Amino acid sequence: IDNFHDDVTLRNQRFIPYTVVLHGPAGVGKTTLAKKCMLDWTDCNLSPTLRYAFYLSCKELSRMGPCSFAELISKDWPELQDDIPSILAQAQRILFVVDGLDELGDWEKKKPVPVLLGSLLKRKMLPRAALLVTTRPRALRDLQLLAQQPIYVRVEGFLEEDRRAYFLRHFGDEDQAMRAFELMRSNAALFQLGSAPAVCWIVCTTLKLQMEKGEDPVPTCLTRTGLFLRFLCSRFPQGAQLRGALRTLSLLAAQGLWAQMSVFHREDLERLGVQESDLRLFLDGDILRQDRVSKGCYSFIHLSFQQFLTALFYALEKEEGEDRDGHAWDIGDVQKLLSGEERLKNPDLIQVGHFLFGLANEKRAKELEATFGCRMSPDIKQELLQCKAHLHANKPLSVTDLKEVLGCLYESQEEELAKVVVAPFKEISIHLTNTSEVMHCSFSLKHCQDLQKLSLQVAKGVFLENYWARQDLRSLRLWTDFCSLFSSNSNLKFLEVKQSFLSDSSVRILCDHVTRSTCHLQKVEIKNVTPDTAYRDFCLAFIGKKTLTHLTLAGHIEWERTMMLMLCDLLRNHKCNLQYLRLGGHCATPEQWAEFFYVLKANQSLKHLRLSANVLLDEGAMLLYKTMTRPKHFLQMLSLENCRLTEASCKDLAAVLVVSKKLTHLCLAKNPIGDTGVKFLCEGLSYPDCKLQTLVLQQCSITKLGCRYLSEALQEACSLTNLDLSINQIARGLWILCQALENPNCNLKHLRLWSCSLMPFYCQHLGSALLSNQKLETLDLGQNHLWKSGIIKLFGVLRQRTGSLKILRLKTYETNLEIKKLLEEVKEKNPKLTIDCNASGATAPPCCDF
Amino acid sequence: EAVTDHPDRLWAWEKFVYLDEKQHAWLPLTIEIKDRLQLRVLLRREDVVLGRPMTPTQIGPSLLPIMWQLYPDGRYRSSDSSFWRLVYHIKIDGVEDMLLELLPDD
Amino acid sequence: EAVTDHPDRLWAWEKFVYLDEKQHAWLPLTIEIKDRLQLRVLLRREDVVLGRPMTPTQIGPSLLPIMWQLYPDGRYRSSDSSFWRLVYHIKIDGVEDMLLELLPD
């Protein structure tokens, strides 16, 4: 109704030789926009510069035979042909509009209509006019090859406010209108399709009819198929049992959808044997709408109704010998319909898929047969599962695929159909965005039994901000129903939550369900969750879990005393079975850290300990080291990644290394400790009783003096076997480490020099060392400039002997013949040596293993 | 007089001093023991000055937990993983009182 | 009536059960607290079957100690070196009861 389409078109028009293209989904009202622009031109509303405008429609021009453009445009206005030359003498004052492209030089030269349209679209005739094109996104491809430097404009259609206004207009009564609007909006999928005015018309008519009859509308809006089915049942006379008419309509809709055509002429209806008498019922029932501008045209009420009728065709029973008809129908089959390539080629079958799933129910078939008297094919339940390979990929399904499958299964509304499909799932990922998704997941996933992993995430807007009460209550109820997976499934063994905008009540419900004794979790992770009480509550809930053996916490937090209490009690307990603990972004004072490290002394199960991104200020670090010097500590691994460290504390670290008897790993990545710190540590390593076996110094800002210190330390009979250097460069001192490797007392097995800024001149040292050493078993070179000359020299040198080296990594180009020959020779003479030639990867080896 | 509101937390600011989520002070009066597996503790409300917050090392071992918390169904979870049940919560002479029990471990 | 006798020493046998040199079973029934330095506990003598000695590690931390000692002048020594006092020891209707107290340093 007026005052709304005008409201939309007024703002749409302002976004606009110029070439303008309009594109949007069907039913959004592009033709109304173009007609409004033309009317504004006629009414002098627009600028006076627009003196003439012409209307061209592919809906009609697709049939008229060859002629001249002047005659073509003057066909509808014969009186203007005398003025056509004068009008076209002012090309700069002319506006051209092409409506419905997808439905498809001399103005006085006769030519075919396609040629004329291509020439005008190419600006070969009347170049300085203005063009305006309306098309669906499906046919947008050709305009790219035809148009020159166009501009694209998008339409959107109604909004929530306009939907409410339309409902108020139609119902009239405030109570009825608002009740209906609420019932509709409760369904997100049906709400989205409400942008098109026709869909809102259908919904309002159906709900109003049901209300006037005193019927319950709740089941009607539960799913699309129920609503459309009810409307269709409520648009034909009783007692007729028009089986033939229903079959005819289904076939016609199917043909139309397959051929990608949106309009039909009387000739097309005649071709299919549609008796014109039936058009009375088809029209007066509002299934078909006759165009009142160009007589002899017809179209369906809206795209979704056409899709629904298409589905009704496929589920309808097929008669014997129907392949013998006199026409070769453009109809596929179920397997072709459900194929992915057909989906990509023709994006309009996706919705037919959902509707077909919805028609697999038994009650709907019963009601449809009773109302009309048709007969329903019973093999759909098996035909749908014959495409079950789409689901049995043997790999976890991506998020979008899982959403699609769950939506279809919910449409089906039959659990026996869901069981056979969701039985084999083994890993899952979820990304909730609104209530409907929560409801679908709850309905479907309760039947899983072998599920083993799960990754969760909640988007903003699902749970209302912390302070409407009923709106949040519905979400809370559905959340409580959804959180029963953890309690029921006793095979789940890994969880993860990340980047979720939760609220206190939801977190409390989740923890209540996680604390029961039917859950057997073994790993957990929390990352960037809000609000900030979530971390405290989770630390409280995971105390005493017999099975738990890993745990992670990350984000931005400040240590409130309550959090300190909980995070110390989590280790004080006697049921504790933890084996790995990580912390991130935790800021606290030295007193809290002191008491925490005091609590650690009693724990007798922890083995790892990570402190990435936490601030120690070096005072917590010195406290930690002074705690470890005691003779009864139990930690084995330890990592202080990026904790604001310097050379001040390294002396206590050396003391720990010399005195300790349990420490056997370490890591200090991302800390500019400095060559003095390296010197202190090396003084530590020299002691006979050192037991450290691994060490990591990735990106620690060390210079050649540190390399000399490392070589001097390694020259003795130490116990080190693994050493990892990267980012920090050892190029100038590389010969020092090569000399160290030459020493018989070395015991290194691995060595990483990823991105150490090395020059080809130094390949000689590495070659000699590798040819000499007896214990090295892996070397890692990357991001170096030795790609060509270094490859040549290293391969030549290593061709002489078969060293113990097993895995060697470096970056190469396999396009060179000489390098290929050298590599082949080396491989032949050293078949036990694997060489990685694709070290171009820009991801460094992390500290997870170490 | 019955009360329909319950506290959602009880920190331990000092030994025998608990503060709910509205910074009001609760003080424990007596502890009841009927047998090995039955323990019932009695909490009372009173306003008193607060000293420095004793830290966990200073608190030392105790029979009561460090922090309670309300869970749906109307049950508290202490900090030792055991569940405590709500017995009654009444007002007399303007004085708040509460009684809690220790349920057998599941 | 008041009874002069009293256990010389007390040892914990199970969770919330003690034994004296006579091996009588003394159990705690109620604990009354007025403040940190003022703590009271009640004891009663009952006959019950003793299980295996629950070693202190299994008993776990508790407000009560593992051992209680008695000295003249109303002086009691606990395992944690704290001092306690006896208020009354009486027998009424066949049940023997004892009350302890805590004395500020």
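Residue numbering in chain B adheres to Swiss-Prot, whereby the residues present occupy positions 9-114 in order.
Per the header of the entry, the method used was electron microscopy, 4.1 Å.
Positions of Cβ are set from backbone N, Cα and C atoms, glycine also.
Other C-beta atoms found within 10 angstroms of the C-beta of B:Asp16 (mutagenesis position) number 15, with every protein chain shown included. According to Swiss-Prot, the experimentally introduced change B:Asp16 to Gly is described as follows: Greatly reduced binding to AKT1, AKT2 and AKT3. Abolishes nuclear transport of AKT1.
There are 8 other CB atoms within 10 A of the CB of B:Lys30 (mutagenesis position), with all protein chains counted. One mutagenesis experiment named in Swiss-Prot is B:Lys30 to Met, and its note says Slightly reduced binding to AKT2.
Same-chain residues at least 6 positions away in sequence with a Cβ under 8 Å from that of B:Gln46 (mutagenesis position) are, in sequence order, B:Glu109, B:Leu110. The note that Swiss-Prot attaches to the published mutagenesis B:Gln46 to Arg is: Slightly increased binding to AKT2.
The note that Swiss-Prot attaches to the published mutagenesis B:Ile74 to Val is: Greatly reduced binding to AKT2. Abolishes nuclear transport of AKT1. Listed in sequence order, B:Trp19, B:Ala20, B:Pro64, B:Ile67, B:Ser87 are the same-chain residues at least 6 apart in sequence whose CB falls under 8 Å from the CB of B:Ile74 (mutagenesis position).
Among the sequence features in Swiss-Prot, the mutagenesis site B:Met106 to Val is noted as follows: Slightly increased binding to AKT2. Just so you know, the Cβ of B:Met106 (mutagenesis position) picks up 19 other Cβ atoms within 10 Å once every protein chain is counted.
Rounded to a whole value, the Cα-Cα separation of B:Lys30 (mutagenesis position) and B:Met106 (mutagenesis position) is 16 Å.
Look at B:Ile74 (mutagenesis position): DSSP puts it in coil. On a Cα basis, B:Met106 (mutagenesis position) lies 14 Å away from B:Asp16 (mutagenesis position).
Using a CB-CB cutoff of under 8 Å against chain A, the mutagenesis positions that qualify from B:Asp16, B:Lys30, B:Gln46, B:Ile74, B:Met106 are B:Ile74.
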